[PDB]
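See below for the structure under consideration.
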Amino acid sequence: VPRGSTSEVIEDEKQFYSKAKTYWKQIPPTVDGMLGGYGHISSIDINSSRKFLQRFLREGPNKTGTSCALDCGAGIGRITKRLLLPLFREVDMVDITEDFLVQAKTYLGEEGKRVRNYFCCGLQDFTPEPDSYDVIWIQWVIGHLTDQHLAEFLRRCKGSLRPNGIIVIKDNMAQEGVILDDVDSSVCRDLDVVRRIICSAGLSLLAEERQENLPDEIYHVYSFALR
Amino acid sequence: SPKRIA
Ligand SMILES: Nc1ncnc2c1ncn2[C@@H]1O[C@H](CSCC[C@H](N)C(=O)O)[C@@H](O)[C@H]1O
């Protein structure tokens, strides 16, 4: 009954990507744009992400470093501004939408001078530098990749982590199956599907947490910390 | 983005 892979829901992969690019090209370069009309939840999100991340910053043998993070599907840099720049000496951003990266230079202000690379690339086409990032943060974008491209992107991210580095995925989760949104050209996957993909990429879960205090009407949101 | 359950 339920679909378990993107190959059951995507009619044409090239159109899946091209429609998403067109969709984001016509979104305003604002927090409300990044958050689909839910700009007001940004502080709830950031506070929770911060607490989640701080778990991994404690002193000890496995402490995650604080030299460099990578914000994936960063948009205008909502997460880079409020979560990552305060904690990491430098941050790189990657996003498909050039207009958002241009706006980021304004949005981020003076602290944005510590954004090193602004990569304008789809994740499916991006190979982060080996041994470069303490944290790779992937939020509200995995639904834009096919299962094969998401698994491969996660493998490339694994190869980019510094010692003790982590990947964080934070995204919408479906109650069951794999659900296409043909307006923004994305999919929403259930927790079993996402865990399968992570496993396929050679990654393991360090922690999984549901986001609390969200509007009742929206898809549930989870965070996963991986290595 | 965060979004309404379809
Ligand atoms: N295939 C792809 N590769 C990289 N970025 C993509 C992409 N498809 C969509 N995007 C980007 O994904 C972002 C989704 S909006 C969320 C922005 C940010 N993660 C935040 O939470 O504030 C947009 O900036 C859009 O340009």
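Counting begins at 1 with the first residue displayed.
Header entry for method reads X-ray crystallography, 1.6 Å.
Note that Cβ sites are derived from N, Cα and C of the backbone, with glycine treated the same way.
Per Swiss-Prot, the feature S-adenosyl-L-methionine binding site maps to A:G73, A:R78, A:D95, A:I96, A:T97, A:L123, A:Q124, A:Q139. Listed in Swiss-Prot is the mutagenesis experiment A:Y23 to A or F (Swiss-Prot position 19), annotated as follows: Decreased methyltransferase activity with CENPA. Quoting Swiss-Prot on the mutagenesis of A:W24 to A, M or Y (Swiss-Prot position 20): Nearly abolishes methyltransferase activity with CENPA. Here Swiss-Prot describes A:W140 to L (Swiss-Prot position 136) as a published mutagenesis experiment; the accompanying note says: Strongly reduces methyltransferase activity with CENPA. For the mutagenesis result A:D171 to A (Swiss-Prot position 167), the note given in Swiss-Prot is Does not affect methyltransferase activity. Quoted from Swiss-Prot, the note on mutagenesis experiment A:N172 to K (Swiss-Prot position 168) is: Loss of methyltransferase activity. The annotation that Swiss-Prot gives for the mutagenesis experiment A:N172 to A (Swiss-Prot position 168) reads: Decreased methyltransferase activity. Per Swiss-Prot, mutagenesis A:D181 to A (Swiss-Prot position 177) is noted as: Induces a slight decrease in methyltransferase activity. Quoted from Swiss-Prot, the note on mutagenesis experiment A:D181 to K (Swiss-Prot position 177) is: Induces a strong decrease in methyltransferase activity. Quoted from Swiss-Prot for the published mutagenesis A:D181 to N (Swiss-Prot position 177): Strongly reduces methyltransferase activity with CENPA. Mutagenesis annotation in Swiss-Prot: A:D184 to K (Swiss-Prot position 180), described as Induces a strong decrease in methyltransferase activity; the structure shown retains the original residue. As a published mutagenesis entry, A:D184 to N (Swiss-Prot position 180) appears in Swiss-Prot alongside the note: Reduced methyltransferase activity with CENPA. In Swiss-Prot, a mutagenesis experiment is listed as A:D184 to A (Swiss-Prot position 180), annotated with the note Induces a decrease in methyltransferase activity. Mutagenesis annotation in Swiss-Prot: A:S186 to K (Swiss-Prot position 182), described as Induces a strong decrease in methyltransferase activity; the structure shown retains the original residue. According to Swiss-Prot, the mutagenesis experiment A:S186 to A (Swiss-Prot position 182) carries the annotation: Induces a slight decrease in methyltransferase activity.
Here the C-alpha separation of A:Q139 (S-adenosyl-L-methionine binding site) and A:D181 (mutagenesis position) works out to 17 Å. Proximity to chain B (Cβ-Cβ under 8 A) holds for none of the recorded positions A:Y23, A:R78, A:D95, A:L123, A:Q124, A:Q139. When the mutagenesis positions A:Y23, A:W24, A:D181, A:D184 are checked against ligand 1, A:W24 have a Cβ within less than 6 Å of one of its atoms.
For A:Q124 (S-adenosyl-L-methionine binding site) paired with A:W24 (mutagenesis position), the C-alpha to C-alpha distance reads 16 Å. For the S-adenosyl-L-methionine site, whose annotated binding residues are A:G73, A:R78, A:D95, A:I96, A:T97, A:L123, A:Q124, A:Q139, the maximal Cα to Cα separation is 22 Å.
Counting every protein chain shown, 23 other Cβ atoms lie within 10 Å of the Cβ of A:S186 (mutagenesis position). A distance of 10 Å separates the Cα atom of A:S186 (mutagenesis position) from that of A:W140 (mutagenesis position). Nearest in space to A:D171 (mutagenesis position), taking C-alpha to C-alpha distance over the binding-site residues A:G73, A:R78, A:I96, A:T97, A:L123, is A:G73. Distance noted between the C-alpha atoms of A:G73 (S-adenosyl-L-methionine binding site) and A:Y23 (mutagenesis position) is 14 Å.
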